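What follows is one structure encoded as structure tokens, with my remarks underneath.
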Amino acid sequence: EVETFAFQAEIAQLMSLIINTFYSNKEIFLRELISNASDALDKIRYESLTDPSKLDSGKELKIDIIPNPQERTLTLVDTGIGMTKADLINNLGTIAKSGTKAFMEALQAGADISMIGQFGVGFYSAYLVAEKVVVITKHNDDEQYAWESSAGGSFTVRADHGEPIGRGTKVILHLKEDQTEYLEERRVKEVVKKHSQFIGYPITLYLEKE
Ligand SMILES: C/C=C/Cn1c(Cc2cc(OC)c(OC)c(OC)c2)nc2c(N)ncnc21
């Protein structure tokens, strides 16, 4: 059963700005999504020190980046803490409102879009290159969910009965037609080396088969 929700007006405004503003330095999306994965990995690692059972859902802490030219998708998979249903519908957005406001104000005062991560809303930089984002996520003590948005003011959340991911998050970027450069491991490697070379988890960059 698919439930459809409206973004808060401010977040919809932010998404529209990211989609409609002329800004050529789009590659920064990858640094932001990798940093989100790293943060999530940091969180489950820290929690596991006082409750080792939190790793019963998977011991390995890693990030995989998988380009699929045929599906026109770039997928970032982490085995971090994951997100709950409450995160997806309510709590991440509640937190994001103030960061969104501060970022929008910063842009008006001369900041550029590449500073988005400092405001906690770097996730939304995905829409620099993606027409649709699907997030499959699994947190301990909650079910696996699929979140989806093609912007336009709404997102959906549904229980996901696809392949279990155990714990963590799969961010599936359905790329815009003119952003297919990010479907080549060569380009992805260049971006990772430039912006994400010191991330403290193994990042495996898959090669496209075709
Ligand atoms: C500061 C927000 C952290 C939530 N988060 C995001 C970014 C993110 C995902 C989101 O939903 C999937 C968000 O709400 C739509 C959101 O709003 C700022 C941010 N990636 C991940 C991830 N890989 N693993 C665990 N949590 C994550």
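Since chain A takes its numbers from Swiss-Prot, the residues it shows come out as 11-220.
Per the header of the entry, the method used was X-ray crystallography, 1.6 Å.
Backbone N, Cα and C define each Cβ position, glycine as well.
For the mutagenesis of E42 to A, Swiss-Prot gives this note: Strong ATP-binding. Strong interaction with HSF1, HIF1A, ERBB2, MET, KEAP1 and RHOBTB2. The structure shown keeps the original residue. Record note (Swiss-Prot) on the mutagenesis of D88 to A: Impaired ATP-binding. Strong interaction with HIF1A, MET, KEAP1 and RHOBTB2. Loss of interaction with HSF1 and ERBB2.
Note on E42 (mutagenesis position): other Cβ atoms within 10 Å of its Cβ, all shown chains, come to 21.
Annotated pair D88 (mutagenesis position) and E42 (mutagenesis position), C-alpha to C-alpha distance, rounded: 14 Å. Of all Cβ atoms in the shown protein chains, 29 besides its own fall within 10 Å of the Cβ of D88 (mutagenesis position).
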